Amino acid sequence: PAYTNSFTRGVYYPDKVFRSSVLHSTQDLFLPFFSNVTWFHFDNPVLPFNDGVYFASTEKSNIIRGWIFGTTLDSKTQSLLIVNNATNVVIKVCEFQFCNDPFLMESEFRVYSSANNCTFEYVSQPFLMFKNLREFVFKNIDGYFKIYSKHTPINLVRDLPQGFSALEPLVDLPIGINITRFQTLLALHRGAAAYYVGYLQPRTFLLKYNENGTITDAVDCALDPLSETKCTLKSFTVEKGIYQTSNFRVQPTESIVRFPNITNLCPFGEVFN
Amino acid sequence: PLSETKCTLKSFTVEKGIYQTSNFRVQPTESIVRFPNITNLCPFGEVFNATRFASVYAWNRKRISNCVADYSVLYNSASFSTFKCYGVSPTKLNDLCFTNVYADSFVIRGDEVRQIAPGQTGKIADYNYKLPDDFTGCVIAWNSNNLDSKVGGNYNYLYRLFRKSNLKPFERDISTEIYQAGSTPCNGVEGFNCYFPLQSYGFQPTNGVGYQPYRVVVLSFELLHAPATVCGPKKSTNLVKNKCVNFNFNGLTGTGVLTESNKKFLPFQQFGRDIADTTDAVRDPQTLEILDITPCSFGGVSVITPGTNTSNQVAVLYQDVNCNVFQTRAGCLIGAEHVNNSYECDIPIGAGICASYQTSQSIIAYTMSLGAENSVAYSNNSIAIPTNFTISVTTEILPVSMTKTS
Amino acid sequence: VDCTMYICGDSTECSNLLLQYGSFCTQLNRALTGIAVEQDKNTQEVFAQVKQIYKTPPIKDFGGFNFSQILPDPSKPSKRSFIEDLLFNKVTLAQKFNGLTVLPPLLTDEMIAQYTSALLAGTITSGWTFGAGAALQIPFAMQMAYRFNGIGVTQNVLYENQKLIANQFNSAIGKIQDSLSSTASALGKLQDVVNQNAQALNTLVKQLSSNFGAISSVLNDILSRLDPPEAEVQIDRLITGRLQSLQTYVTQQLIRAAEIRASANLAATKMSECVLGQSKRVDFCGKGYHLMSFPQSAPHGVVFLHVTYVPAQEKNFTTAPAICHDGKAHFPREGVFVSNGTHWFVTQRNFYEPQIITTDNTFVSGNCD
Amino acid sequence: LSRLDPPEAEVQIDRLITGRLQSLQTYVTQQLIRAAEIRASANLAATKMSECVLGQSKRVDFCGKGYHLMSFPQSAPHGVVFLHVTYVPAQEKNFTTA
Amino acid sequence: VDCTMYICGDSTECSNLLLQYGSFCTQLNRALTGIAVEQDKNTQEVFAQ
């Protein structure tokens, strides 16, 4: 439903260790280029993780008020909170009840359902104050939680802009609630939304850092047999020729086990009967 | 310098020609220290055991920067027992300066300290707390037995217990009904196969040492991609040029001369490297200038020889050492009376410069020579006729077979 | 390779694990620096077949033959030459850091060209006399004429066609920078032999991210994180793969190393024959009958310029290998007989010019039939 | 194998046995490009082995510098010790052509 | 000759320890594949006449 081309985005640093102008490779998880993406809007249904999230918001809107990263929607499977109180990134980690559809002359405070069992409260500088475009990266294996974004005004209000851009380490968090599913957060004042959620999986990249230590290009080791060669000559531009790069075979399916003919006939059972 | 390849071939005799030595930099002097000026040493009250570091599903976040990072200001504030460091040295931390640093608190159970690790398998692994394998930092638990142990069972934190499948690595999760694993769904009525994951603790000091909680800090820090000023407390010196000294610019050491440039470096980007994997442009965070690390290793040496048993005076070819000296073109030629004559070659230097031992006397070098370029008869009506003989031969050896191998 | 700082680097106990232990990196040096003297010796006899500069004469008035592409000229820094100006920006490349070094060559790139500047002079000045010894005079026009008698070309024709040879020779010389002014892949064998060293250096350095059974890839963590009277075992295995990677690098260099000399002895021999002496052995220096060459400089090689006598515009003439006249045979001194269907004529093998059947051009023997 | 135990000797044996025949690897490479240095010097022996020796052929700079007379061969390994008599004239006259 | 097919086969932990060595595999191919163009250029330079 509402598939769009995942062109170029979905990058991040593995960590910040210094290397510049050097085509470097790791084994991490990244966005498959030229894949689908979930364009969801009036209606905000629940979404399973599905082994992948690359969130992207829309412009023309300061309406999105965080996320519902989810399991089941009441108070029984411990909790998050990510909002903005129009001045600060308010992160409660409080246990709020069944706000399956929380919404907000300032109308707010429907999401506040059960203020009990608060065990972290947070206030910092806000994530974001032709409009800035938010994109985010959302995962879990042994430790923490990311916040990775960059915001740029552009045209093409609904569809994904092309062009390649890095993402940045902002805000990193050891919380502790391993994930099934998710859902968004928005507001109202007294629901016509748009956003994107991607998918990443383990896949080798080759990364370009610039003359200054910043991402400007990357390639994928499974998109085509072309970049496979780029994945094994450690370079972008290869020369007219032929390059043995990798190998294949046929996987096994049945995995039979065959043994000699049966009935060597222990008379063990006669003493039981 | 003539006696420098007797031991390279490891023998008490050296031959004739031109040899090699050890290396050539130019003699080093000093070791400058450059740190940015942040007055703040980092306060460690509300990260390390102040009064309350709450849930296993809720950590006390503080964005930690704009202070000077140091590692020996922890052990006072808590009762530490375990230090477990990855991606980094445990004690080279004031020998460095990081970028985008964190100090990150949480709490574990005492029977399952073991699988707080990048992927030990068991019941520790799909319902809480999860980060990829590429993490640089320390893992620090400590003793605490006073405040988090009541007389009636600890009902101060939830933990989520159920989840279906797997993930990518790094996030967090709210939503919160009765869990569904298989058939007979819930829809908020709590039927069968609708599990109740919020299940009572028993953390008490009367319960054993394996049944205690353990508050854990896991340190988190990274080396030099954003411009940062977090640098450690080993205070500052002056700044020098035209020399090869030890420095430390924000966490990357090196070996090279700082020379000036003129380029328009984009002013939010800390360091850089050129085409062949070496750091070309270094930022200092005080004066806002960009220096170029010209690699101070530059130089080659040679030595013109006849040997030891024959003599003990030298002719020099300091090749890439700038300069009785003379200057020919494969190097700086000392030990060498440069003469103005021309003879045959014994020890070449280059561009037709050869050295030899001729006529107290010293080894001399010179420019070589072809022979008699003359002007003999060009008359149109002549041709040249040789007729005499005093016979011998012009020899050469020529090789037929040689050795085989097995 | 300075061995210990490649293996360990600035550490006592890592070196003090390396000394129950004979002379590996001793003999690895004596492997490597043993080859290191020899490429300079390979540089030695590949140009130094003369014994100083022949100075080219200041007047350049050689019979109409232009030479403004191959002499050096003081427009550049007095030593490089005109084709070489196009050359030395067409081969572009490691660094100096941890582990390694780059010694300079023996001769410098300014004075590699110095011998070449010498060699072009005498072979314009005196010709292959200076392969022998003292060199008599010769003017260039008649030498070329005397040069054609090597391949059976009757040497009147060079006097007889002096002007037509000129511009064909000249524009062919200007064509060779035209053959390389745009781009060629034919720089080729120069370009990779530098390049395969660089990746070899790069695949030398990329080894040092190894773990090889250890819990690290840096040295000092093994000092820090565990105990030096037990964690020397963690050093102990980390030695040997680095020793192996050095062992491979000395090896895989050495195979290519004297493979270059085995190519270079062929290179100096063509410098020996086809620069000095107007050889006879066909298909050996350029496609066609050999005439002379003119060598230039290179970053690590040599580029020859050859000149060949290529026939063209054939016209088949009726022939017969024998003439009988008063019962006796008549055989040509060289060449064969031809006729234009009407009258017979005498010419040489490789250029058409008829003459008249005389007593001179032939000799007799034997009976007829 | 005896003192070190095969769990923590296996990363020691990892590049002990795998590295030892990397040292006649040294030797044969040292052998053959002395051997092929003579296997082509066989051909360089063959340059003036027979040509200006069994009889006479007529190549400049392949019968020695000079117009050649003959030979008388004798025994050697990496050898047969020629006397290639090549006739470089020594002293120079003229006679005046017309 | 493959690196991985010659060492490993139906295993992963074989190849997982091999990824510590990882330069050694692509070391060997550029050796061996270089022989392949070496053999071809020989067959070229003999009979491309």
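Residues 736-828, 852-1127, in that order, are what chain C shows, numbered as in Swiss-Prot.
How was it done? The header gives electron microscopy, 4.4 Å.
Backbone N, Cα and C define each Cβ position, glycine as well.
For C:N856 to K, Swiss-Prot lists a natural variant annotated as follows: In strain: Omicron/BA.1. In this view, C:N856 (variant position) is surrounded by 11 other Cβ atoms within 10 Å of its Cβ, with every protein chain counted.
Per Swiss-Prot, natural variant C:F888 to L is noted as: In strain: Eta/B.1.525. Secondary structure from DSSP puts C:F888 (variant position) in a helix.
In Swiss-Prot, a published natural variant is listed as C:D950 to N, annotated In strain: Delta/B.1.617.2, Mu/B.1.621. Counted within 10 Å of its Cβ, the other Cβ atoms near C:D950 (variant position) come to 12, all protein chains included. DSSP gives C:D950 (variant position) a helix state.
Secondary structure at C:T1027 (variant position), as computed by DSSP, is helix. Note: C:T1027 (variant position) has no non-local neighbours, i.e. no same-chain residues 6+ apart with C-beta under 8 A of its own C-beta. Among the natural variants in Swiss-Prot is C:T1027 to I, noted as: In strain: Gamma/P.1.
Swiss-Prot gives this note for the natural variant C:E1092 to K: In strain: Theta/P.3. Annotation for C:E1092 (variant position): spatial neighbours C:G910, C:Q1106, C:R1107, criterion Cβ-Cβ under 8 Å with sequence separation of six or more.
Non-local contacts of C:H1101 (variant position) by the CB criterion (under 8 A, 6+ apart in sequence, same chain) are absent. Looking at Swiss-Prot, the entry for natural variant C:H1101 to Y says: In strain: Theta/P.3.
For the natural variant C:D1118 to H, Swiss-Prot gives this note: In strain: Alpha/B.1.1.7. The structure shown keeps the original residue. Cβ neighbour count for C:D1118 (variant position) (all protein chains, 10 Å cutoff from its Cβ): 10.
Summarising the environment of C:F888 (variant position), the number of other Cβ atoms within 10 Å of its Cβ, over all protein chains shown, is 24. Nearest to C:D1118 (variant position) in space, judged by Cα atoms and limited to the variant positions C:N856, C:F888, C:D950, is C:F888. Across the fold, the C-alpha of C:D950 (variant position) and the C-alpha of C:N856 (variant position) stand 25 Å from each other. Across the fold, the C-alpha of C:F888 (variant position) and the C-alpha of C:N856 (variant position) stand 49 Å from each other. DSSP gives C:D1118 (variant position) a coil state; it is part of no helix or strand.
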